Amino acid sequence: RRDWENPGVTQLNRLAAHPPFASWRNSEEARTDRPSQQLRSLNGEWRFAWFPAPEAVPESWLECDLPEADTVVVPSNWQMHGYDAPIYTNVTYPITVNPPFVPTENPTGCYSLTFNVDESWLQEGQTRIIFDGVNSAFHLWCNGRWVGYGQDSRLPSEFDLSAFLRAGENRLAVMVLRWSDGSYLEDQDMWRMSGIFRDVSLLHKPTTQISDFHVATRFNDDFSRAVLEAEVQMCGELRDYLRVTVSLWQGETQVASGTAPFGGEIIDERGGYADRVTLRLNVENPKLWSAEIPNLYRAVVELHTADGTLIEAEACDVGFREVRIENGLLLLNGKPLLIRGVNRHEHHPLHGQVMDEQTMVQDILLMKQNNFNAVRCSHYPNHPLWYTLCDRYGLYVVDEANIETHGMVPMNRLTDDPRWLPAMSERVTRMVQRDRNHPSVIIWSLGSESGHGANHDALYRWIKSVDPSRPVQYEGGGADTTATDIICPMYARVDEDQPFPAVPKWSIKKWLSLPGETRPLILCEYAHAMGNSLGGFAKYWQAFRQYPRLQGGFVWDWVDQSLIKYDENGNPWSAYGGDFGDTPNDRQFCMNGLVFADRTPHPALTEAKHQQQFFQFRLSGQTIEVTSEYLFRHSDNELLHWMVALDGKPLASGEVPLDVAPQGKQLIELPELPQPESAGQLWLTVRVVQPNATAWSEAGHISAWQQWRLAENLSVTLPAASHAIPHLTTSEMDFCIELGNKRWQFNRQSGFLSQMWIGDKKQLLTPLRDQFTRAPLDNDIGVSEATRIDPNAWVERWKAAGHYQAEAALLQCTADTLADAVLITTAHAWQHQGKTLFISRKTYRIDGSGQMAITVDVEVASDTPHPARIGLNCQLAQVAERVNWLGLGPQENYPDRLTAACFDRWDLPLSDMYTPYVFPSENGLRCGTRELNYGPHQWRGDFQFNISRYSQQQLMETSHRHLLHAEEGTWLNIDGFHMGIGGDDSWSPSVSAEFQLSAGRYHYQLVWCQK
Amino acid sequence: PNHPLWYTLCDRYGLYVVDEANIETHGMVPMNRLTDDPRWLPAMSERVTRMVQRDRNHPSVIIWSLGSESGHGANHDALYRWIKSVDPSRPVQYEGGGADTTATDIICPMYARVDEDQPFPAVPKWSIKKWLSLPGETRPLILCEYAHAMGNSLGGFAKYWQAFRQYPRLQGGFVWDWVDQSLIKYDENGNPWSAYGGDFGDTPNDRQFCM
Amino acid sequence: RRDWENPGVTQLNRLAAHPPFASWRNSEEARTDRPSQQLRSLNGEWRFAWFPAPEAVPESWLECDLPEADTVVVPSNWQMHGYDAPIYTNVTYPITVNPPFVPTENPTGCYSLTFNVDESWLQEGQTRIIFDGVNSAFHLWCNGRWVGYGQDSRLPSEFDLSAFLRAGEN
Ligand SMILES: OC[C@@H]1[C@H](O)[C@H](O)[C@@H](O)c2nnnn21
Ligand SMILES: [Mg+2]
Ligand SMILES: [Mg+2]
Ligand SMILES: [Mg+2]
Ligand code: NA
Ligand code: NA
Ligand code: NA
Ligand code: NA
């Protein structure tokens, strides 16, 4: 039998799924959640050997260790050890699409372990092995005898080894297949790896044992009273003396306790469950669980004899909370949620898909620090710890079954085929049976992108019947199917409709009100954070606040799926699809995270942080209105910090504690703000600071901010009359202009300021030329490749219109000497196949104060694709250490993604002004900048800018960041205007109309001086 | 599900058919032990899906049934929905777990009396006339099994048909049952006699209860 | 493997269920519902031998007939020929309640049939066998090699025999 090619065999001899066990033999240990002696990790050094196909594995391996086998760490994905290559493919299956068959050349991982088992574990009781995660299927032998088989690589498979083990030394033999019929259900957009990638362990249970237990919590109208219901099930031999006690603890305080013999109520004509019992406990004024206040209790289930002797104990953390949909809204404890969510794949750049405690806590912290309150287990049940941490730290979780069949044509071919229903069910049911007691799980999910099929309907109903405590959602087949309690579209836009046939992505605001639609709307995936992205993120968040039934979404996604490679020297770099010899692959589509693989923030994160703020602000004259968006908590660790600064110079600053009830308001009266004499804009900057450390943040953590423009004094005083007069040197080739030790040279054949001197020293390495293009962002490229041209992507419009080729033709270059200045007038025209794309009409005025006032007027042909930018560039000779600007920052910000940035005096090292996206693109821009300082140079105006050691051309032509080489000098881009960055998705043009450069006639002015 | 020709014959002679999945677990304690067990979902589903996949084209099939006397379990709920999703042209019924659960479009009790209530704990048989108008109830009532025709019986048959006729939402039932399940045995003279439970050495048995 | 004691295995290599087929190669025949050459009944006389459990079936029975075997009509219930006693029971299962296991002593019926298959049925096309009902589970062999397994004694189990049959005698 080839069980891995039969979706009717998903397992053999596998034990039933159940919630987490430890079989404690001391209730105190159970209560306090201390380690259990009855639970042993088999983690550590294992013996591993790779084979090209299961047929190639020697018979001898069952009986004894292979001399050819290495010693490796388990858990691990074996492609992280180098045995074969990890494949990165998005939609297209990494195997031939031929259900239920897999390739005969099926990489086979042979794991074995020689290990000791103590005598006492075999004299009495049941000993089982637990494989938390095996990708994708496996057979298992113990001491040569065959035990069982298993599938579903994201949930634990367990087997009873009691009869196979002997005292002292034993040997496990685990045969792991990379591909199986199960693979067809596991087509998530991630890396395709394999092996024993999650813990292994041994659990000793008594013969008479707790086999299962459910926790439930119901509430009266106001949540001032609750009933905790505990259904307990047992295996073994029923006795009249057997008892079950459930006790509920809060810290060291016994809150409630109940005891009953086995014997459930009559459920039908044949009686009831004699191997079950349900405990009901009253709890008065329970402390309720939420992401805001993750209040927990502890439940201990003790299986014991009448006379008091404990047989075994099981426990779990209990969070008192109700989740329900009512009148179109998702309520947690009767209050309508706003899901500041993010999707999170299980990813590590060194270990692969192997999860460890440290990184999880690192993710959770970082998330909570950036105003996230919900996470989605895209697209499978996670490592069991993850649920415990979300219980404890406080994040709402969507627990998703490990079913995705994206590559099927059409998408539901399997999920509408009744022969696949059993394999699908076990992926849903065994998740539910596992995670149902974790309070952080508030929503169940039937999987990812498998369209909509009868099987989804069956299974949706199955959960509703089995666990009505939680809503079920599912996006497949149009996001609003009969299989979903929630309209959960992916990448639906705020205002724009996208009526795809059969499965349209409506504007979220419009989707709500479609005839007869009543359900809430929470995007399961939105704001595609690929490279320089998250543009127009603020639009979603405005909509979420105005629309009750729009209750948030989950950003895609948390972390770049970039793996670590090494060069010749041993130096490490970040690799994406293709970099392992994987083909077909999908390049950098695996990197879509708000953070880098190492958990460094992308610039987008701060934008998320700002939009997801729990405090809203309004300004009326000098009254600040602080509005809380918390549902349950009082603002008991929050003070408001305000300052008013004139073009960067702090005038008045202040501090007021916040005392805002949830959903409440607080008015703060700013003291008389003493009006300054000199010219400039006044700015108000409030920030919310948390005086005290919490479990998820340090003291002084900033949780929210906002700015307002106050009064403005416009400059009316004339610059001190220029004592001197600049000198023209008309040549046939050059216009040279001299003042003191400053010299400006204009080339007459090209028309651009070609060189500049301070003393004898050259300032420029390439002349000051107009620029109309940028190094395309992942959003500009979309799905376009060299051999898969999508002519609709912004980049492909630009290429075909000649934007990148077009050379400037000079139309007019004249010079005039004035009363106190030298006036240069230029005009240019960029043409391609005799089509004129742009016209640039400039006037340089160099007065006797040594200042050069540039005036640029650009015409853009209405019938050409709107350009990335309208600006000037040049390569500076100088390489300085610090960049100092007055404008939006400190971080990278773009016109459609600058809400998080503040206007101030910013001073950063040069390296900070470059964002190291793994796929290089235009990056580092700062907008609404009025003053830029670089060494001797200053530029004044109202422009956008970036500043780095890399040319747009280098950026364009280099595929990976690590191959970029610092160029001689400093490249400077100064844009009067720059195009939005898009991001609603990364496969079709996503820059909103208001952020495209379509005016046709643009104007910007610059004052370039050396102060 | 029946011999395949049976459906051809009802199609052509004109009889309304109820097609029932091959699922019955009467013996279990409680009756829904397997049908509430997810590890039993697979086996059950094939018994339903394959029925629909074979018989969905016969005009005589007007109602699908999920089986018989198997309590009420989440598997029934899952499958009921399955049918509704694949074939919306036919109502779905199932008696188990009280005759009016969330897995049935039709209140289909077995041996519910016309006037007399039988208020068994958990799974009561109400009088059909009272059953209809219980708070919140709106479905039609058609007995899946009534008027046990065991031996000298069918007393009180007129009461049902008078009730059916008076009450619009009392739309009838199915008598139990058509034919005595007696088998032929022979004595010492090769003379044929009708036999029932226990007459073959079979034990334990339910004697005449097959006829 | 003891598939009859495992509810996760209800069939092996069984073909997808579907409505009544006849594979007519003539529109009119299909329209008037006439008998079809592509649908052959195999009902009639078979070779049958009873056993008290499967472990008691001699391995030779796959390869060639059993001399002890009788000739009986198919379809039938073997209880009606006298090989064991039919059991009448209402609620109480006829077997011990211990799911998914059955009794080790499991009355096993061995059915065999030698039959012709025409040249034209194997040169091209697909040749399946259809068992409209088999109570309660069965394994199938053809010309000695194993084909598959099927459960549910009230719906037809179907198997693709194309690659098992040989021209003439099978
Ligand atoms: O980042 C690529 C994303 C990601 O794979 C999502 O799971 C899916 O909704 C999708 N469809 N098209 N692109 N994507
Ligand atoms: Mg399989
Ligand atoms: Mg996908
Ligand atoms: Mg079986
Ligand atoms: Na809202
Ligand atoms: Na992706
Ligand atoms: Na009526
Ligand atoms: Na009977």
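Going by Swiss-Prot, the residues shown for chain B are 394-604, listed in order.
Header says: X-ray crystallography, 2.9 Å.
Just so you know, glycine gets a Cβ as well, placed from its N, Cα and C.
Marked as Mg(2+) 1 binding site by Swiss-Prot on the basis of experimental evidence: B:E417, B:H419, B:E462. Cβ neighbours within 10 Å of B:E462 (mutagenesis position), excluding its own Cβ and spanning all shown chains: 20.
The secondary structure of B:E462 (mutagenesis position), as reduced to three states from DSSP, is coil rather than helix or strand. Experimental mutagenesis is annotated in Swiss-Prot for B:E462 to H, with the remark: Slowly inactivates galactosidase activity by reducing the binding of magnesium. It increases binding specificity.
According to Swiss-Prot, the feature active site, proton donor maps to B:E462, an assignment based on experimental evidence.
The 10 Å shell around the Cβ of B:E538 (mutagenesis position) contains 18 further Cβ atoms across the protein chains shown. Annotation of the published mutagenesis B:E538 to Q in Swiss-Prot: 10000-fold decrease in the beta-galactosidase activity; the original residue is retained in the structure shown.
Under the heading active site, nucleophile, Swiss-Prot lists B:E538.
When secondary structure is read from DSSP and collapsed to three states, B:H541 (mutagenesis position) falls in the coil class. The note that Swiss-Prot attaches to the published mutagenesis B:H541 to E, F or N is: Poorly reactive with galactosyl substrates. Less stable to heat than wild-type.
According to DSSP, B:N598 (Mg(2+) 2 binding site) sits in a coil region rather than a helix or strand. B:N598 (Mg(2+) 2 binding site) has a Cβ environment of 20 other Cβ atoms inside 10 Å. Per Swiss-Prot, Mg(2+) 2 binding site is recorded for B:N598, and the stated evidence type is experimental evidence.
Where Swiss-Prot documents B:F602 to A as a mutagenesis experiment, the accompanying text is: Decreases the stability of the loop 794-804. Within 10 Å of the C-beta atom of B:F602 (mutagenesis position) sit 15 other C-beta atoms, taking all shown protein chains into account.
Proximity to chain C (Cβ-Cβ under 8 A) holds for B:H419 out of the recorded positions B:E417, B:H419, B:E538, B:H541. When other Cβ atoms within 10 Å of the Cβ of B:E417 (Mg(2+) 1 binding site) are tallied across all protein chains shown, the result is 15. The recorded positions near ligand 8, defined by a Cβ under 6 Å from one of its atoms, are B:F602, chosen from B:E417, B:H419, B:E462, B:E538, B:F602. On a Cα basis, B:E417 (Mg(2+) 1 binding site) lies 15 Å away from B:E538 (mutagenesis position). Cα to Cα, B:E462 (mutagenesis position) and B:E417 (Mg(2+) 1 binding site) are separated by 6 Å. Around B:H541 (mutagenesis position), the same-chain residues at least 6 positions away in sequence with a Cβ under 8 Å from its Cβ are B:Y504, B:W569.
B:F602 (mutagenesis position) sits 18 Å from B:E417 (Mg(2+) 1 binding site), taking the Cα positions as reference. Taking CA atoms as the reference points, B:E417 (Mg(2+) 1 binding site) and B:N598 (Mg(2+) 2 binding site) are 18 Å apart.
Around the Cβ of B:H419 (Mg(2+) 1 binding site), a 10 Å sphere holds 17 further Cβ atoms from the protein chains shown. Cα of B:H419 (Mg(2+) 1 binding site) to Cα of B:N598 (Mg(2+) 2 binding site): a distance of 15 Å.
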